Each structure stands twice: as C-alpha cells, then as structure tokens.
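Trainee: Sharing a structure here in structure tokens format.
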Amino acid sequence: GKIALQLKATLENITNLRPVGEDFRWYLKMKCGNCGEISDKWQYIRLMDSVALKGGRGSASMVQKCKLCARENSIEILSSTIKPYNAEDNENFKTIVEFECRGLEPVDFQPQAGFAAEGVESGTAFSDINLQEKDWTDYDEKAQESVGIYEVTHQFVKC
Ligand SMILES: [Zn+2]
C-alpha cells in the first residue's frame, strides 16, 4: 500500500518549498495494520537509511517488529514522489511525498527542519527552514520584502 502526505500552508512571497537532502527527517507516528498499535514516540525516517527487504521486494527506509503483535512491518519514502509546495498551491492540500507501506501506515506528521524555499520573484534561496512551530518568517533583501509560511497543516490520503 501507498499513502500520500499532503501539506497546506499560507504562503507570503514564497515558492518551491520542499524537503531537501538524503538526511531530511520525516517525523511520523505509525500504526500497525495488524493490531492497531500506535507507538507513543515520534519516529523519524530518512532516505539515507535503506534496508534490503526479502524476496524481490526491494528496499525500505525503516523495518520494525511491532511491539504488541510482533509482525515485521516496514515503510519506504519514495524519492521520486517528493514534490515542492509552490505559490500556486497556496492554501490547498498538495501531496509532497508518498510512502510505500508494508503493514505500517503513517498516521501523524511533525514537520521540523531541512526544508528549503525561494523568494517568488527574487529567486533568493532560503535554506534549512524549520516548520516545527507551523509558522516561519524571514526577509528577502533582494526583493525588499518579507517572506513567510503560515498555518502549516497536513493530512494523509490513500494513493
Ligand atoms: Zn501490530
């Protein structure tokens, strides 16, 4: 099964907002599809981490044994599905990544740092944006204007 993570935010003079880097941390809460167990802990997964699965199943970002029912579950970030959140997406949900899930679905998301974006006309780069507080403000010197990302929210959808 594939699950899409959709972001929404209110944008100020900003576009091309996206996760960057192999070490980018997707902080998630995950639910075992066998027994309904949801760990209390935020757990992060990264592209950088990559474990072989058995059969011709390829790879996963994380494999774990559910603590309640003991099933081996896995999740894989699909690198090719990572998409930017752009000025035209303002205030709409948009899929920014997809996960290949084998027995374990993400049910919550805590964005933190490692995002990047760009001034919409200036093209000035804003690197390592931390969205943990769901609101972010900076100033674009070239464009002589404020930039911001506000009211960040998310949802998961089947895909
Ligand atoms: Zn379980």
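In chain A, numbers come from Swiss-Prot; the residues present are 2-160, in order.
The backbone N, Cα and C atoms fix where each Cβ goes, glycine too.
Found this in Swiss-Prot, in case it helps:
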BINDING   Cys33, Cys36, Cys67, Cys70  Zn(2+) binding site
MUTAGEN   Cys33 to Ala  Disrupts protein folding and solubility; when associated with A-36; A-67 and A-70
MUTAGEN   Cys36 to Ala  Disrupts protein folding and solubility; when associated with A-33; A-67 and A-70
MUTAGEN   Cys67 to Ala  Disrupts protein folding and solubility; when associated with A-33; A-36 and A-70
MUTAGEN   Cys70 to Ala  Disrupts protein folding and solubility; when associated with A-33; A-36 and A-67
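Describe the structural surroundings of these features, if you would.
Mentor: Secondary structure at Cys36 (mutagenesis position), taken from DSSP and collapsed to helix, strand or coil, is coil. Shown in sequence order, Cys67, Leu69, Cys70, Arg72 are the residues of the chain, 6+ apart in sequence, with a C-beta less than 8 angstroms from the C-beta of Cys36 (mutagenesis position).
In sequence order, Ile39, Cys67, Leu69, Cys70, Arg72, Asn74, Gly104, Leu105 are the residues near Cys33 (mutagenesis position), counting only same-chain partners six or more apart with C-beta under 8 A.
Following the DSSP three-state reduction, the secondary structure of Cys67 (mutagenesis position) is coil.
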Trainee: Near the Zn(2+) site, what residues other than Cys33, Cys36, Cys67, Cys70 in the same chain have a C-beta no further than 8 Å from the centroid of the listed C-beta atoms?
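Mentor: Going along the sequence, the neighbours appear as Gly34, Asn35, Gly37, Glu38, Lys68, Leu69, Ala71, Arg72, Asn74.
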Trainee: Which of the listed mutagenesis positions (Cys67, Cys70) has the least company, meaning the fewest other Cβ atoms within 10 Å of its Cβ?
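Mentor: Comparing Cβ neighbour counts within 10 Å for the mutagenesis positions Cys67, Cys70 gives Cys70.
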